[PDB]
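Notes for the one structure printed next.
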Amino acid sequence: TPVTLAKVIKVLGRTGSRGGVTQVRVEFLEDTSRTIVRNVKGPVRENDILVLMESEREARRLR
Amino acid sequence: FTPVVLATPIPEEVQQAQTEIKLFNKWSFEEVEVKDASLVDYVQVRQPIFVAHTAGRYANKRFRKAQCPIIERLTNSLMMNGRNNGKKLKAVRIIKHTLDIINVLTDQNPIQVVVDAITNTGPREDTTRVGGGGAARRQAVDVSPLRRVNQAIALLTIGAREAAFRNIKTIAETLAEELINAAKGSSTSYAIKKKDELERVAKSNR
Amino acid sequence: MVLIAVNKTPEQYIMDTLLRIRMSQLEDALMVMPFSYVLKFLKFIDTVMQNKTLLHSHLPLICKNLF
Amino acid sequence: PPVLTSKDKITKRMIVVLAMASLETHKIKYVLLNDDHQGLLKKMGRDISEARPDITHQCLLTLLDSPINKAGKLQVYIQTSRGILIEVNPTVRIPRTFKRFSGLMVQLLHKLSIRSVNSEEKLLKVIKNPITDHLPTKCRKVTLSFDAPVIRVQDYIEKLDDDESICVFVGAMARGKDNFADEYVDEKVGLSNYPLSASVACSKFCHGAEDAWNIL
């Protein structure tokens, strides 16, 4: 399974109607110097580690 | 040197194992580590404990809760649903009896089975009720490492209490049944079912 | 061998969104954007510098966003 | 054979939910809306599609007389047009007449449960939404729709696992959209290239299931 780890490098801002989803640009660990902006669900502070499921997909807006 | 036993006597095994190693009641706090390359410092272990009773001041900070010992976090998840509120001495007792069971069958020091049941049931993504206009759809999101700690223990103590509901098999029996079927991925337990059911929907609706 | 962004050149709309945006909290809208936004972005700076246009923008704006 | 309820989540089985059913009460004694009031629907400020319980009685006599109920791998849950979700014990005896069925449904809606006439068990229960808490854990959910692709029943049942149950959602209505379970199911499926009634689709998925699960 393509398990991919990502590290939080900064926080960006809040998007979504539920008010718990946070736009976060992360830097993935293995083979670095590329980054993806993603959307967390629970409480995340900086330099947390998350597990990416898909490799290349980003979301930008939640109504 | 040559320390003797004092006027107030102490049992020998109490004298022996405690000063040598900072263990549990009867369990080491050397080996098993994390096998996952995540959730570090959400795993409290090292620091070690004797028993899982502490007036822990971990509540008034956003992330001091992660520095609570996870074995005592298990006991936090037991003493609920009305009839068990309070009753911390009940929950600490059952944890001891459950650790009696697991270290007998395929010994594998039973905090391994604790750690493996947490890492292998955390849903690594999840969906929310995102609006979209009227018809509230769902969008796949990668949930925090802290909630993956939270949702791991939650599915354990819920499913084990429901399994021990209206039968002969007790709390400590059914909870040990949950841990063995979740330390290895088997989906015969409550949580490994519910982990996969959450992760199959987010793949469908991505 | 599209009717509107707005102008005879579309890049004038690119500066115009920089004209319309407030002087405060613009870094929050800028920090969202990925690296491909930069690769698409510097072409307009080369467009206005080969265009020799400073009528609809100014150099502290372009250097401000650049920085 | 064991009697299946909502408490058992493990045994592979077939569950049908008559969603969007027409259960409306009326005062004159409390009576159901239908025959008896088709000349007084507008007089009471009511709707015609809100007066169709014969489809529900028809589908209950369809499903509960199926041999898979007699084999014991079937559960019936019913959601009204107002959303009232109902657990049906499969050993219940439905009256064949519309009148005793009607007083039974009035007694169900006002008394909020029907109990056994011989033992200490619920013959009928009003349960809470959502359905997925009441459903078993591993279970495929599909919505019957004529505007959904038409497949064969037996093969797609043979696509399932040994532990995955099956449940299907039927809009118990005269007409309208089949969008009552967009928030729930994995797949919308069709059974025929022709428009059907609900009970014919019920007997289709029942008899295809009994052909697949070897029920005679």
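Following Swiss-Prot, chain D shows residues 28-55, 64-69, 71-252, kept in their order.
Per the header of the entry, the method used was electron microscopy, 8.7 Å.
Note: Cβ is positioned from N, Cα and C throughout, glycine not excepted.
Look at D:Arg88 (mutagenesis position): DSSP puts it in coil. According to Swiss-Prot, the experimentally introduced change D:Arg88 to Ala is described as follows: Loss of substrate rRNA binding.
For the mutagenesis of D:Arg88 to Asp, Swiss-Prot gives this note: Loss of substrate rRNA binding. No effect on growth. The structure shown keeps the original residue. In sequence order, D:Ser49, D:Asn69, D:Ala208, D:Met209, D:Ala210 make up the list of same-chain residues 6 or more apart from D:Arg88 (mutagenesis position) whose Cβ falls under 8 Å from its Cβ.
Residue density at D:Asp90 (mutagenesis position): 13 other Cβ atoms are found within 10 A of its Cβ, drawing on all protein chains shown. For the mutagenesis result D:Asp90 to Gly, the note given in Swiss-Prot is Loses its exclusive nucleolar localization and mislocalizes to the cytoplasm.
According to Swiss-Prot, the mutagenesis experiment D:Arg129 to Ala carries this note: Loss of substrate rRNA binding. Within 10 Å of the C-beta of D:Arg129 (mutagenesis position) there are 9 other C-beta atoms, taking all protein chains into account.
Around the Cβ of D:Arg132 (mutagenesis position), the same chain contributes D:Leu97, each under 8 angstroms and 6 or more positions distant in sequence. Recorded in Swiss-Prot as a mutagenesis result, D:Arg132 to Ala carries the remark: Loss of substrate rRNA binding.
Residues or ranges marked as S-adenosyl-L-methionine binding site by Swiss-Prot on the basis of experimental evidence: D:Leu180, D:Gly207, D:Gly212, D:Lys213, D:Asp214, D:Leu227, D:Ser228, D:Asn229, D:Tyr230, D:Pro231, D:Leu232. Under DSSP, D:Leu180 (S-adenosyl-L-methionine binding site) is assigned to a strand (E or B) in the three-state scheme. When other Cβ atoms within 10 Å of the Cβ of D:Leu180 (S-adenosyl-L-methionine binding site) are tallied across all protein chains shown, the result is 23.
DSSP gives D:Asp214 (mutagenesis position) a coil state; it is part of no helix or strand. Cβ environment of D:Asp214 (mutagenesis position): D:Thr179, D:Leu180, D:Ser181, D:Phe182, D:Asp183, D:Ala184, D:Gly207, D:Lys224 lie under 8 Å away, each six or more residues apart in the same chain. Experimental mutagenesis is annotated in Swiss-Prot for D:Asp214 to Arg, with the remark: Almost complete loss of SAM binding. No effect on growth and ribosome biogenesis.
On its own chain, D:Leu232 (mutagenesis position) has D:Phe182, D:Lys240 as residues at least 6 apart in sequence with a Cβ closer than 8 Å to its own Cβ. Among the mutagenesis entries in Swiss-Prot is D:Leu232 to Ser, noted as: Almost complete loss of SAM binding. No effect on growth and ribosome biogenesis.
Looking at Swiss-Prot, the entry for mutagenesis of D:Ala237 to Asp says: Almost complete loss of SAM binding. No effect on growth and ribosome biogenesis. Cβ neighbours of D:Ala237 (mutagenesis position) (same chain, under 8 Å, six or more residues apart in sequence): D:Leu180, D:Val206, D:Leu227, D:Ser228.
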| field | Cα-to-Cα gap, D:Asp90 (mutagenesis position) vs D:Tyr230 (S-adenosyl-L-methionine binding site), nearest whole Å | value | 22
| D:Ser228 (S-adenosyl-L-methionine binding site) in three-state DSSP notation | coil
| According to DSSP, which of helix, strand or coil covers D:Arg129 (mutagenesis position)? | coil
| request: Using only the Cα atoms of D:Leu180, D:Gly207, D:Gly212, D:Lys213, D:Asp214, D:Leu227, D:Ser228, D:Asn229, D:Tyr230, D:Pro231, D:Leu232, which the record gives as binding S-adenosyl-L-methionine, return the largest interatomic distance in Å, rounded to a whole number. | output: 18
| query | Reduced to three states, what secondary structure does DSSP give D:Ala237 (mutagenesis position)? | reply | helix
| remark: If you rank the binding-site residues D:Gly212, D:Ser228, D:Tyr230 by how many other Cβ atoms lie within 10 Å of their Cβ, the lowest count goes to D:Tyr230
